[PDB]
Amino acid sequence: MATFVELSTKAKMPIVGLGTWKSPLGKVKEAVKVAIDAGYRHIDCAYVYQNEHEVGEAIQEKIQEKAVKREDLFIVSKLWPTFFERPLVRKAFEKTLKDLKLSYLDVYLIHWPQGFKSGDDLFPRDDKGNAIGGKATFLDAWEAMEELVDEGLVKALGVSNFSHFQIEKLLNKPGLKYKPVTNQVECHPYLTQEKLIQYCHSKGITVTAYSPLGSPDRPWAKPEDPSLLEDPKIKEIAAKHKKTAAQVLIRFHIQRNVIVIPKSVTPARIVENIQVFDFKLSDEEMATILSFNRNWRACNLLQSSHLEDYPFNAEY
Ligand SMILES: NC(=O)c1ccc[n+]([C@@H]2O[C@H](COP(=O)([O-])OP(=O)(O)OC[C@H]3O[C@@H](n4cnc5c(N)ncnc54)[C@H](OP(=O)(O)O)[C@@H]3O)[C@@H](O)[C@H]2O)c1
Ligand SMILES: O=C(O)COc1cc(Cl)ccc1C(=O)NCc1ccc(Br)cc1
């Protein structure tokens, strides 16, 4: 049962959530049920994961058995960048909310800052695999998303994969109604995000750490790629506390007041991953872990490098 990070809306965002990317149909429902049982309240979802309907089924069950009040649940989903044109924001969201069988989302995030070709082809690409841009921007999207908050369909808005330059563009937009309550970005010992975290915090924006375990099952994973869970320098620290590497990797974010959403459909791991409130990494250990930084991203979306608002070119 987790602590919280307070958002600028005074809302309380549970500091550990369950990730659902690539959680297969036929296992994600069980994963959500096991998670809620184990004390998880934060569930990270997305339209593009195309499993929200099963997530929704699992949440409905736990609600009616009263394992949890809806108000105790913190549900996040995200707008995919092929839906930045205004009517598409509404339709994408409605499909998300319908699949989820909920009456409101706690947070709705812009999934990526760069607009893709609009429509229902989620991965518009040229023969070489490069992403196809669209003309609607994350500003056009945000505008429409703000209406969701007005109508109470969404409690708060956020962004994901944004650089500080992007955040600035958002905050300095004349006629902005709502500010982002979080920036969800890849974060872990190899990509510690010190400057971006500093920047978001100085603006009232929390950070949500995705792929905290290095996303070891991602599709594009090459054996030469570094591997956090197998890192002897991470494993040493874990051994020092008789905890697993995953638990250290998750705890690291908690002690930075950074929200963290490890993905699993394995019951034992789902439990393990929230058992991170009965130990504490020393300052020496936190400093050692931070020193592992090498600015390596497991998620680069390099196929969209050529589009205007590519977030990862900037330093932070
Ligand atoms: N905003 C974005 O652009 C974006 C991008 C990526 C991810 N995300 C979100 O962040 C979540 C987490 O990131 P991620 O899914 O990329 O990867 P991750 O959480 O770093 O790692 C997930 C992988 O680690 C395994 N795992 C989980 N717990 C473990 C443990 N205790 N011991 C050993 N292995 C363990 C899982 O296997 P099993 O599942 O088979 O147990 C899964 O293969 C996603 O599910 C998604 O909700 C967002
Ligand atoms: O958002 C995430 O959790 C991880 O990102 C993805 C998730 C899914 Cl289910 C599918 C694709 C991605 C992703 O970002 N893929 C790389 C990509 C994206 C767009 C194009 Br066009 C080409 C490759």
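Header says: X-ray crystallography, 2.0 Å.
A Cβ is built for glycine as well, from the same backbone N, Cα and C atoms used for every other residue.
Under the heading active site, proton donor, Swiss-Prot lists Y49, citing experimental evidence as support. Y49 (active site, proton donor): 19 other CB atoms within 10 A of its CB, across all protein chains.
Under the heading NADP(+) binding site, Swiss-Prot lists 20-22, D44, 160-161, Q184, 210-217, 261-273. Over all protein chains present, the Cβ of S160 (NADP(+) binding site) has 22 other Cβ atoms lying within 10 Å.
Under DSSP, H111 (substrate binding site) is assigned to coil, being neither helix nor strand in the three-state scheme. Annotated substrate binding site per Swiss-Prot: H111, in sequence order, evidence recorded as experimental evidence.
Under its mutagenesis annotations, Swiss-Prot gives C299 to S the following note: Decreased affinity and reduced catalytic activity towards 4-hydroxynonenal. When other Cβ atoms within 10 Å of the Cβ of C299 (mutagenesis position) are tallied across all protein chains shown, the result is 15.
Cα to Cα, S215 (NADP(+) binding site) and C299 (mutagenesis position) are separated by 9 Å. In this view, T266 (NADP(+) binding site) is surrounded by 14 other Cβ atoms within 10 Å of its Cβ, with every protein chain counted. Proximity to ligand 2 at the level of Cβ atoms, with a cut-off under 6 angstroms, picks out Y49 from the recorded positions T20, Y49, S160, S211, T266. Within 10 Å of the C-beta of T20 (NADP(+) binding site) there are 25 other C-beta atoms, taking all protein chains into account. According to DSSP, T20 (NADP(+) binding site) sits in a coil region rather than a helix or strand.
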